[PDB]
Amino acid sequence: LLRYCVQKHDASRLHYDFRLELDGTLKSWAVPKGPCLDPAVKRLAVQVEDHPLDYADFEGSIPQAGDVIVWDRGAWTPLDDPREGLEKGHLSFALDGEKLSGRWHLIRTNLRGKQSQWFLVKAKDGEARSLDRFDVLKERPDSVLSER
Ligand SMILES: [Cl-]
Ligand SMILES: [Mn+2]
Ligand SMILES: [Y+3]
Ligand SMILES: [Y+3]
Ligand SMILES: [Y+3]
Ligand SMILES: [Y+3]
């Protein structure tokens, strides 16, 4: 029911935009090194501007940016009150995507003036993979909407 997408955004700095639908908008974080299935790997995720739901399907070119593709898409569900979680700086959730699945955490720093800084972390479960054995970004690098 609630939409999720990850867009690979080839701007000045390559990054991945991670988006979760909540209350009619896409809550969004820029994750410069991309999501990681390894629970030991914490990935910087900088909260950015909410986006409209239909952007979840957008592929094309963004002026200053560069090319955008939809790298993963699906649904998400919170495992605890998502509104309270966003406010308090911890979202626990599960993903039902093409590439990403299983349980995840977004955790915000409590440091005053660094409130935009979160970390996306894979939770330990059947979908976790060690980074030295499987890097999801390398193994499955294509658009899920437009490949070939
Ligand atoms: Cl557990
Ligand atoms: Mn971006
Ligand atoms: Y509240
Ligand atoms: Y599939
Ligand atoms: Y392919
Ligand atoms: Y390719």
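Numbers in chain A track Swiss-Prot; the residues on display, in order, are 34-97, 102-185.
Recorded method for this deposit: X-ray crystallography, 1.9 Å.
The backbone N, Cα and C atoms fix where each Cβ goes, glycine too.
Residues or ranges marked as Mn(2+) 1 binding site by Swiss-Prot on the basis of experimental evidence: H42, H48, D50. The annotation that Swiss-Prot gives for the mutagenesis experiment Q40 to A reads: 41% ribonuclease activity, 7% 3'-phosphatase activity (in PE domain). Here Swiss-Prot notes a mutagenesis experiment, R46 to A, with the remark: 16% ribonuclease activity, 20% 3'-phosphatase activity (in PE domain). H48 to A appears in Swiss-Prot as a published mutagenesis result, with the remark: Loss of ribonuclease and 3'-phosphatase activity (in PE domain). What Swiss-Prot notes for the published mutagenesis of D50 to A is this: Loss of nuclease and 3'-phosphatase activity (in PE domain). For the mutagenesis result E54 to A, the note given in Swiss-Prot is Nearly wild-type nuclease and 3'-phosphatase activity (in PE domain). According to Swiss-Prot, the mutagenesis experiment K66 to A carries this note: 3% ribonuclease activity, 28% 3'-phosphatase activity (in PE domain). One mutagenesis experiment named in Swiss-Prot is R76 to A, and its note says 1% ribonuclease activity, 16% 3'-phosphatase activity (in PE domain). Annotation of the mutagenesis experiment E82 to A in Swiss-Prot: Selective loss of 3'-phosphatase activity (in PE domain). Looking at Swiss-Prot, you'll find the mutagenesis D83 to A noted as follows: 57% ribonuclease activity, 50% 3'-phosphatase activity (in PE domain). Under its mutagenesis entries, Swiss-Prot includes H84 to A with the note: Loss of nuclease and 3'-phosphatase activity (in PE domain).
Structure with Swiss-Prot features highlighted.
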residue: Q40; record: mutagenesis position; contacts (Cβ under 8 Å, 6+ apart): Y49, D50, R52, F91, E92, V105, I106, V107, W108
residue: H42; record: Mn(2+) 1 binding site; contacts (Cβ under 8 Å, 6+ apart): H48, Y49, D50, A63, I95, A102, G103, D104, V105
residue: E54; record: mutagenesis position; contacts (Cβ under 8 Å, 6+ apart): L35, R36, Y37, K60, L86, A89, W113
residue: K66; record: mutagenesis position; contacts (Cβ under 8 Å, 6+ apart): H48, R76, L77
residue: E82; record: mutagenesis position; contacts (Cβ under 8 Å, 6+ apart): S61
residue: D83; record: mutagenesis position; contacts (Cβ under 8 Å, 6+ apart): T58, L59, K60, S61
residue: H84; record: mutagenesis position; contacts (Cβ under 8 Å, 6+ apart): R52, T58, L59, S61
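Listed in sequence order, the recorded positions among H42, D50, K66 whose CB lies under 6 angstroms from an atom of ligand 2 come out as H42, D50.
Same-chain residues that are not part of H42, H48, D50 yet have a Cβ within 8 Å of the Cβ center of the Mn(2+) 1 site turn out to be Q40, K41, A44, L47, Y49, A63, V64, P65, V105. Flanking an unmodelled run of 4 residues, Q97 and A102 have Cα atoms spaced 4 Å apart.
The least crowded of the mutagenesis positions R46, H48, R76, judged by other CB atoms within 10 A of its own CB, is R46.
According to its DSSP assignment, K66 (mutagenesis position) is coil. Cβ contacts within 10 Å of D50 (mutagenesis position), excluding its own Cβ and spanning all protein chains shown: 22. Reduced to three states, the DSSP call for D83 (mutagenesis position) is strand. In the three-state DSSP classification, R46 (mutagenesis position) falls within coil.
A strand conformation is recorded for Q40 (mutagenesis position) in the three-state DSSP classification.
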